[PDB]
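S.K.: Once you've had a glance at the structure underneath, I'll fire off some questions.
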2 protein chains.
Amino acid sequence: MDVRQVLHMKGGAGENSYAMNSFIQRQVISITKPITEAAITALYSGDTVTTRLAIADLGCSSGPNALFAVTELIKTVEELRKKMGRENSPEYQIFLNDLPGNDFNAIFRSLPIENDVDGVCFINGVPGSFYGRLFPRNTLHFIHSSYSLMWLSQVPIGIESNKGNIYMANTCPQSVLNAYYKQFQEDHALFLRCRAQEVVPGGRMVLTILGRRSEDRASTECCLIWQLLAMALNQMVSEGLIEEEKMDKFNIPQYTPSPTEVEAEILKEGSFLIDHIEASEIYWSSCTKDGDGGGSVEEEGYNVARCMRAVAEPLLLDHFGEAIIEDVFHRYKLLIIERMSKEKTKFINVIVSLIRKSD
Amino acid sequence: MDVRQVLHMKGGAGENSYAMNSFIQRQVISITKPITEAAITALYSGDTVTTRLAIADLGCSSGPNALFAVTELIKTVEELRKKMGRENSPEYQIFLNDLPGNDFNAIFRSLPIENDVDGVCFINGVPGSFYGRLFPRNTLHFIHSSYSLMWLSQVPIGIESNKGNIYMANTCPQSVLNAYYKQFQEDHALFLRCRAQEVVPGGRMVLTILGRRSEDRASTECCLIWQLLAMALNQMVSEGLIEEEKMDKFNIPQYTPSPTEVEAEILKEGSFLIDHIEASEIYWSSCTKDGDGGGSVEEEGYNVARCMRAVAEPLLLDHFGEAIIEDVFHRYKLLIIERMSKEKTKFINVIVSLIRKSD
Ligand SMILES: Nc1ncnc2c1ncn2[C@@H]1O[C@H](CSCC[C@H](N)C(=O)O)[C@@H](O)[C@H]1O
Ligand SMILES: Nc1ncnc2c1ncn2[C@@H]1O[C@H](CSCC[C@H](N)C(=O)O)[C@@H](O)[C@H]1O
Ligand SMILES: O=C(O)c1ccccc1O
Ligand SMILES: O=C(O)c1ccccc1O
Ligand SMILES: [Lu+3]
Ligand SMILES: [Lu+3]
């Protein structure tokens, strides 16, 4: 019950939600530029990428970021082909992938409004799950992917997650719960097999999954944010609100963090090589040089909520209905604002650069 | 003034408009099956199409039809590969193209809801004008295209089209108007050049443009339907309604019919071969075995209007605003119902099958 595929996407661009609330995932893509520079330099260096380069963003979204990274690759490549590696640029063939029901219209419109693109970039939207095959065999040289690979194929089955039902969140789950991990394995390995068939032997993949360091499936490194949402909900279930305890006891984000558990999966599948694989970290700055450069009634208050709202409003709205929503984010907002103080909130970013190997 | 590219699309699927009003374009695709059978048999016969076949619909839309034809090719091909021509099927790679701002979400959703597809069909939406390049060089084996190629790049420039301003419509235009033809040439030839670069040397293209026989740029063969709309409008301009005469004197559909004028263009560009090229015709049946199998208060009344509404409501709504709309189609409706009687309304379908030649 609950088909992630048909159910989740991020709030649709234009308005205040996901486009107007994804600056943090934007900075992560920023900071991850170097790892990707090595990646495309390495791949461009010497032919495999001849007359056609085919970059593909997996789990892109709406608004900026969708094209942000696939636009700093075509950049770099062009800057090489001129400082020499070849005399002509290749034609860039882009593939923006996401689940059906993401805002492809929003991108095709308010975005490529940039008619064509430099070096000529043929853009293509590919709807579907990346936990399966999206492109023909040996079609791709380069696969980018930030903050999307932690999302799961489905919710993990066995679940007695009562209190902090929401997630793998720490304290009170009972290892029985961590069938999440058992889930991540079959999902992530099925992702790799597929990618292995479509990525050309020289091809590169730079995946950025939001995970952790603590090797302890339950830490504020990953479980807080949902815990905070859960906490917001459990108070409303108590206060009497349209969640019986029967309803909340069924909601559960379906995604999993982790760091070495990744390499653990990448080599099990003997398809990709590995490189610079690390785990960076970022603060819930969730802003920019924003007008008011506030404290918490801003920095997390609102900015970290509107983000977690554009990110989960649909999962919720679909499991509890609109009547709630307004209220759960007003509360959730406050909880993080306060939780912002007693501690320094942040996320971990297992990053991996890879190479289809074999031949 | 009036960027077709940003401005027109057909009414967005789901509701009563284009999905629920395109049965006529559906029958044309039906009747055009044979020409396409020859086309893909010829192309499948003997390798060029090895492990990857790449069909691409140009000017697809929303709802059925988008996939309708690209789904009766993958069909046919499969039926050959088994009655032998090979032991395995290729992977099908589909490209659905339309202007930005068509309903790609509607297709990606309510349509591929059919998870994947038989023989595995990777679907890709390509937003952009086909009066330019949409895919890399030598990327395509097979290009389908019904009722979209008569649409122009833009409105033709010089225009003193006062009365039946709406179109190339007969009586009262003054050959000066038929700068439409001068338009069709630069548009259609620029379509061919582009297609010529992306269609692989063995590749086929089956284009179905709504045109005419009469070789006379102005006949009920093509100019009636708009004339009828124009007629509906001119009565409202008169009746005082929110069209000064200044407004109506600027609206003008930007597309052109024709039949031999097509081959005339295809060989001028020395890129494609030609084959079975004909011109079939179809009645404004605009229905199916519909409940009530009416007469005219139905057959054209409504059914031929709702179609011409899902087809032009946007061009209008954008040139005159919503205040009108309701009223212009109520009237337009009646005019065709009546015009249905004194005569037997129908359209002509210049159809062309082609082959990238050279090498
Ligand atoms: N199985 C799956 N296949 C494809 N996309 C998926 C997916 N599961 C989740 N996603 C997508 O992953 C996207 C993650 S949000 C990504 C934001 C962007 N890449 C950035 O770095 O800012 C969501 O729109 C969601 O629909
Ligand atoms: N320059 C252009 N490039 C791509 N698509 C175009 C175009 N000009 C018009 N179109 C598209 O052509 C489509 C024609 S309606 C097509 C219906 C479908 N092919 C059928 O046979 O029923 C419109 O959605 C429109 O946006
Ligand atoms: O999918 C996301 O972008 C996301 C971002 C921050 C925290 C949890 C998440 O699932
Ligand atoms: O674009 C169409 O589908 C169309 C259909 C019937 C008459 C005129 C048109 O432009
Ligand atoms: Lu650089
Ligand atoms: Lu057949």
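Method on record in the header is X-ray crystallography, 3.0 Å.
Cβ atoms here come from the backbone N, Cα and C positions, even for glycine.
As listed in Swiss-Prot for this protein:
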- B:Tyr18, B:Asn21, B:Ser22, B:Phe23, B:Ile24, B:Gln25, B:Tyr147, B:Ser148, B:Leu149, B:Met150, B:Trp151, B:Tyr255: substrate binding site (BINDING)
- B:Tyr18, B:59-61, B:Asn65, B:96-99, B:129-131, B:146-148: S-adenosyl-L-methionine binding site (BINDING)
- B:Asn162, B:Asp248, B:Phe250, B:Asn251: Mg(2+) binding site (BINDING)
- B:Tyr147 to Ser: Decreases activity 2-fold and switch in specificity for jasmonic acid as substrate; when associated with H-150; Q-225 and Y-347 (MUTAGEN)
- B:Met150 to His: Decreases activity 2-fold and switch in specificity for jasmonic acid as substrate; when associated with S-147; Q-225 and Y-347 (MUTAGEN)
- B:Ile225 to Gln: Decreases activity 2-fold and switch in specificity for jasmonic acid as substrate; when associated with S-147; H-150 and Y-347 (MUTAGEN)
- B:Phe347 to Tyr: Decreases activity 2-fold and switch in specificity for jasmonic acid as substrate; when associated with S-147; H-150 and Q-225 (MUTAGEN)
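Just tell me what is around each of these and how deep it sits.
M.R.: Long-range C-beta contacts of B:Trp151 (substrate binding site), restricted to its own chain and to partners at least six residues apart, with a cutoff below 8 Å, comprise B:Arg4, B:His8, B:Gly59, B:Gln254, B:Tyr255. When secondary structure is read from DSSP and collapsed to three states, B:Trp151 (substrate binding site) falls in the strand class.
Other C-beta atoms found within 10 angstroms of the C-beta of B:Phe130 (S-adenosyl-L-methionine binding site) number 24, with every protein chain shown included.
Annotation for B:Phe250 (Mg(2+) binding site): spatial neighbours B:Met1, B:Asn165, B:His319, criterion Cβ-Cβ under 8 Å with sequence separation of six or more.
Contacts of B:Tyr147 (mutagenesis position) defined by a Cβ separation under 8 A and a same-chain sequence distance of 6+ are given as B:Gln25, B:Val28, B:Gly59, B:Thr208, B:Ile209, B:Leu210, in order along the sequence.
If you draw a 10 Å sphere around the CB of B:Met150 (mutagenesis position), it holds 21 other CB atoms from the protein chains shown.
Cβ neighbour count for B:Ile225 (mutagenesis position): 24 (other Cβ atoms within 10 Å of its Cβ, all protein chains included). B:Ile225 (mutagenesis position) falls outside any helix or strand according to DSSP and counts as coil.
In the three-state DSSP scheme, B:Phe347 (mutagenesis position) falls into the strand class. Around the Cβ of B:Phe347 (mutagenesis position), the same chain contributes B:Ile24, B:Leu210, B:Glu221, B:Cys222, B:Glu281, B:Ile282, B:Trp284, each under 8 angstroms and 6 or more positions distant in sequence.
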S.K.: Just counting, how many other CB atoms are there within 10 A of the CB of B:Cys60 (S-adenosyl-L-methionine binding site)?
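M.R.: Excluding its own Cβ, the number within 10 Å is 27.
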S.K.: In terms of Cα spacing, which of the binding-site residues B:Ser22, B:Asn162, B:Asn251 are within 10 angstroms of B:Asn65 (S-adenosyl-L-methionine binding site)?
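M.R.: Of everything listed, what lies within 10 Å of B:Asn65 (S-adenosyl-L-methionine binding site) (Cα to Cα) is B:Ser22.
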S.K.: Using the Cβ centroid of B:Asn162, B:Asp248, B:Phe250, B:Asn251 as the reference point for the Mg(2+) site, which residues of the same chain not in that list have Cβ within 8 Å?
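M.R.: For the Mg(2+) site, the extra neighbours are B:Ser161, B:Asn165, B:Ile166, B:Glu243, B:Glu245, B:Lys246, B:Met247, B:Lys249, B:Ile252.
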S.K.: Check B:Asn97 (S-adenosyl-L-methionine binding site) against DSSP and tell me helix, strand or coil, would you?
M.R.: strand
S.K.: Highest Cβ count within 10 Å among the binding-site residues B:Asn162, B:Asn251: which residue is it?
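M.R.: Answer returned by the neighbour count: B:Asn251.
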S.K.: Taking the Cβ of B:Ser148 (S-adenosyl-L-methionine binding site) as the centre, how many other Cβ atoms fall within a 10 Å radius?
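M.R.: If we count other Cβ atoms within 10 Å of B:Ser148 (S-adenosyl-L-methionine binding site), we arrive at 21.
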S.K.: Among B:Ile24, B:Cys60, B:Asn97, B:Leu99, B:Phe130, B:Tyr147, the recorded positions in the record, which have a C-beta under 6 A from ligand 4?
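M.R.: Near the molecule: B:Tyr147.
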